[PDB]
Amino acid sequence: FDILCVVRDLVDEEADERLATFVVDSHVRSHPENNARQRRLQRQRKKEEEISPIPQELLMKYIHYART
Amino acid sequence: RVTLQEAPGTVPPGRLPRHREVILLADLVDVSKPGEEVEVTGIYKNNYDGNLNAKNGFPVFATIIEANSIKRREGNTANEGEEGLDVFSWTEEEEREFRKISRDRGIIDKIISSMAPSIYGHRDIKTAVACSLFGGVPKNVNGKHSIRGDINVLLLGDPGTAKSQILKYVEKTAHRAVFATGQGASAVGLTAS
Amino acid sequence: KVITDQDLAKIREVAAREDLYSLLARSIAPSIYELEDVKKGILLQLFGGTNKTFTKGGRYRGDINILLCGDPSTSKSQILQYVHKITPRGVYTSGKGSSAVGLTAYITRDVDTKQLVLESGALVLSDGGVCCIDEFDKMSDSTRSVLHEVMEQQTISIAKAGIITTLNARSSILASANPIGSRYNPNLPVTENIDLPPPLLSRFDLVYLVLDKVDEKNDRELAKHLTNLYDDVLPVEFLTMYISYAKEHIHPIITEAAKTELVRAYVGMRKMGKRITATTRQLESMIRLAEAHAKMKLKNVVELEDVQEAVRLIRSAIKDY
Amino acid sequence: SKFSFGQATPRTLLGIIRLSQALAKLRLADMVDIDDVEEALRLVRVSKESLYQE
Amino acid sequence: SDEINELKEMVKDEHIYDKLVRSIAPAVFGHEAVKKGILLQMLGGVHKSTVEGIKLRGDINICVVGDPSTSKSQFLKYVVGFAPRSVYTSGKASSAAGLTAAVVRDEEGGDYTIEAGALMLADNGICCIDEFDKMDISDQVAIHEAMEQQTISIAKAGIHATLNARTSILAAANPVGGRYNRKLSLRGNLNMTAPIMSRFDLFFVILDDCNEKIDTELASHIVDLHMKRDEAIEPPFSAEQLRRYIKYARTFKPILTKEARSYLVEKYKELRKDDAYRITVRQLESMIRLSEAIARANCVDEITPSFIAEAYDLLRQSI
Ligand SMILES: Nc1ncnc2c1ncn2[C@@H]1O[C@H](COP(=O)(O)OP(=O)(O)OP(=O)(O)O)[C@@H](O)[C@H]1O
Ligand SMILES: Nc1ncnc2c1ncn2[C@@H]1O[C@H](COP(=O)(O)OP(=O)(O)OP(=O)(O)O)[C@@H](O)[C@H]1O
Ligand SMILES: Nc1ncnc2c1ncn2[C@@H]1O[C@H](COP(=O)(O)OP(=O)(O)O)[C@@H](O)[C@H]1O
Ligand SMILES: [Mg+2]
Ligand SMILES: [Mg+2]
Ligand SMILES: [Mg+2]
């Protein structure tokens, strides 16, 4: 194994607060309720922009191109 | 010719699968490999079968599919929202966009930050995942020495530290991915049998 | 190849007899000597309790299960053979036995016809009757799980070969067991001797420990009986017909006096023991036994006598336990 | 003690009467005699105990 | 039209929430705490998927521990015969399939084939396991992915597949000893390990007392069940009414308000502090799941802090 990543779960006020806030925000963001196809794509892009600097599909294409 | 069978995921639980025979003409051959999950666009055709009639006792016609297009659905359940036969293929404009993105100084930081955006932290598990996804360059020195060019990663952590979600994201992003569980995998289910 | 009005009159005349219980107990096992309690329990199991089909509640089983464990010298398989000869419906099986058809439903191939056929097991074929299992000790894990499911849900479910079906198995069980060694050791508890899971052993309403203790008087009397083999008794056919009629027509119902007696008996049994002398299962078992006893007398009402008889049979088995 | 093969049971009885009946058949005399029963008992003893004690 | 009027009448009731709890498994006596858990499990939580294909579970798992003869099985029996999709099984499964999937090959030529399991068959339903404390090793490892990832992954000779297992597990287990030892903690009384214990949203413990009054009350109730038959059971709402209302509630998809979000973070912080290891990140989502289910019971599309508080008590009771 080239890289080993050990993950520890420790109780910390600041870390717990930040993680809980992010998890709650993500859960609210993914709520199903929260041209027509173009409008859907635009709202999906707006939702994605919050948490990722690069579009996911563009990222997959980038990875494939770089590998090939 | 291939034997198309209902995928385990879509068949009702505990019921026998149904199958059809798909005919692949020129330029379509070898595109689908056994054990894969594919979506087949074709023509639904029927023909007279004597043995069928004989066996059934009724005038029943055999059925086949003449493949028009094949889309590799294996490991692409979460990518069904896109369009095109291949979602990992690119156009010339997209290649220019890739070059423009790459020329940026902070490309690596953005790439790492874009790995599993829904997972809060673990910037050390995202860096390793990105490195594994991109991989290295295999080498063959003078045709005698072979050096591996892939990166393996192991996550040894606490029960609720978002490891399975990371694996699922890697499966979604990778061009060809396979997911297996601990005891669900046999010594020859991996490798070859 | 090599029920009438008179039959009903004869049945009613027999029922009117005062010593009907003893007569039936004797007629069940003429050749078995000095096992009155076991014979009474077997009779009550044969008659069975009342099946309740509840709206809002579900299904409450009226069957009675009896376990015949103890020393190998005593007669235990002959009792099962007699029960088979008497019960209108039932099958004979031994755990881990290739000769028997099987205890669980399975999917097989019809050699004759080269066709796929779903064959029902012994428990399914015993629906509404008594299933006698000769050798409970040696049994497959799978078979034990099937037995647990049958005694819990009363249905067998199979989801193999592309078939998803559930088969009714509303049948009573009368199993026999032997100790781990050459004899049953009184010092150790019953659970250790019988070598069965505590869960599966706690589902039998009545548990009988027939032990061949070496007693001069008992040995002499048994020898006299056996050598002589070389109180009226009813024919087997009439007994089977009587059981069939009682199980088909009579349906007893609990009354206020029966309710009071049952509540008082359960409270008293609980107060005996901290050690738990009895559980709620010991109340449903008493209810079933009282209903079966009422069935035996061709009564549509459960009275105080039936409850008194039930508490006594249940208590004697608990005392062994 | 642990030396005994097993406790006598009514099965041992039935076997004893079976052996006595077989010996009577051998004798060609209808009535089973005490000698036949004694012979069966001694056969039962010498089948196991005779060699075990050695 | 008549049914609609009944539906509107039920939601108009002020004490609707209490009545539903009291109308679950009326045969069982004096176990309102367990009934509330089963009702919430049936309603379930909103299933959500992130913007990159990561799935967030929305099903509630309940484990019931109790001494023998405590109506543990009765709860599973009622759920089996009431919920639309459900399967009754036991940890010591007879079938080669078991809880999870298994592979069977017709002898010779014929290739390996997939045989459905308990969890598979109960897809989009509730799988009731009679004895969770006796599951096979294979199943114990296998059930790790099913309870959280909602999938079953198999890679055997010539066959590889991912099987949907979107089910809610309602399991009943016995204490490791003969009876529940109050002195020891819940972890000690249970053979379950930390990973599995975290995947369960709620825990319920049923004890066996010996008080005369309790025994008399329980003993009489059972007798009247056989005596009065259906007349003995008079729940506020019949099975048909409850079934229709539950289906109506599942249509709602409540959201989290701004006040609830801030309150939600604070409660998780307090819960983690007391732990310092039953508490983890999975419990933060469990409160979200329970909060949605409680909102559905009230037929309300916005989760208020009061609903969040109610979820907090239920998790604390499990500790
Ligand atoms: N009360 C009794 N009356 C008559 N015979 C009896 C009695 N008790 C024991 N026996 C005799 O004991 C022998 C027991 O035979 P049986 O076939 O019932 O054994 P079993 O219980 O199946 O034995 P094992 O556990 O060794 O398999 C029979 O010969 C039976 O005659
Ligand atoms: N609170 C109760 N109300 C009514 N009946 C009860 C109650 N508690 C126990 N019982 C009775 O207990 C009997 C036996 O219990 P049940 O079959 O539900 O499983 P259990 O013994 O608790 O579980 P297990 O099989 O895991 O030991 C049931 O028939 C039920 O009538
Ligand atoms: N760092 C994190 N950021 C966001 N969500 C998290 C994080 N850690 C855990 N979670 C949540 O908790 C759950 C963890 O389950 P999972 O990671 O599948 O278990 P395991 O770690 O055993 O594979 C996930 O559903 C995930 O949404
Ligand atoms: Mg995991
Ligand atoms: Mg026998
Ligand atoms: Mg149970």
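All residue numbers given for chain C refer to Swiss-Prot; the residues shown span 468-469, 501-728, 739-781, 789-836 in order.
Recorded method for this deposit: electron microscopy, 3.3 Å.
Including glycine, each Cβ sits where the backbone N, Cα and C put it.
Straight from Swiss-Prot, the features:
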type: BINDING; residues: C:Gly568, C:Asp569, C:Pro570, C:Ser571, C:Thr572, C:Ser573, C:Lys574, C:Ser575; note: ATP binding site
type: DOMAIN; residues: C:518-725; note: domain 'MCM'
type: MUTAGEN; residues: C:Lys574 to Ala; note: Loss of MCM2-7 complex helicase activity
(request) Count the other Cβ atoms sitting within 10 Å of the Cβ of C:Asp569 (ATP binding site), across every protein chain shown. (result) 18
(message) Fewest other C-beta atoms within 10 angstroms of its own C-beta: which of the binding-site residues C:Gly568, C:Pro570 fits that?
(response) C:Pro570
(request) Report the same-chain neighbours of C:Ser571 (ATP binding site): residues 6+ apart in sequence with Cβ closer than 8 Å to its Cβ, ordered by sequence. (result) C:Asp710
(message) Going by Cβ pairs closer than 8 Å, show me which of the recorded positions C:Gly568, C:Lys574, C:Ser575 neighbour chain D.
(response) none
(message) Using other CB atoms within 10 angstroms as the count, which residue among the recorded positions C:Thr572, C:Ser573, C:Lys574, C:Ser575 scores least?
(response) C:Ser575
(message) Neighbours of the ATP site C:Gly568, C:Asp569, C:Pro570, C:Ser571, C:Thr572, C:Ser573, C:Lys574, C:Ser575: Cβ within 8 Å of the Cβ centroid, same chain, sequence order.
(response) C:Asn676, C:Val708, C:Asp710
(message) List, in residue order, those recorded positions out of C:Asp569, C:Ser573, C:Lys574, C:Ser575 with a Cβ under 6 Å from any atom belonging to ligand 1.
(response) C:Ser573, C:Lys574, C:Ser575
(request) Could you tell me which three-state DSSP class C:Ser575 (ATP binding site) falls into? (result) helix
(message) If the criterion is a C-beta within less than 6 angstroms of any ligand 5 atom, which of the binding-site residues C:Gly568, C:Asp569, C:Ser571, C:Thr572, C:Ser575 pass it? List them in sequence order.
(response) C:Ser575
(request) Name the secondary structure element type, per DSSP in three states, that contains C:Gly568 (ATP binding site). (result) strand
(message) Quick check for the class: what is the C-alpha distance, in angstrom and rounded, between C:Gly568 (ATP binding site) and C:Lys574 (mutagenesis position)?
(response) 9
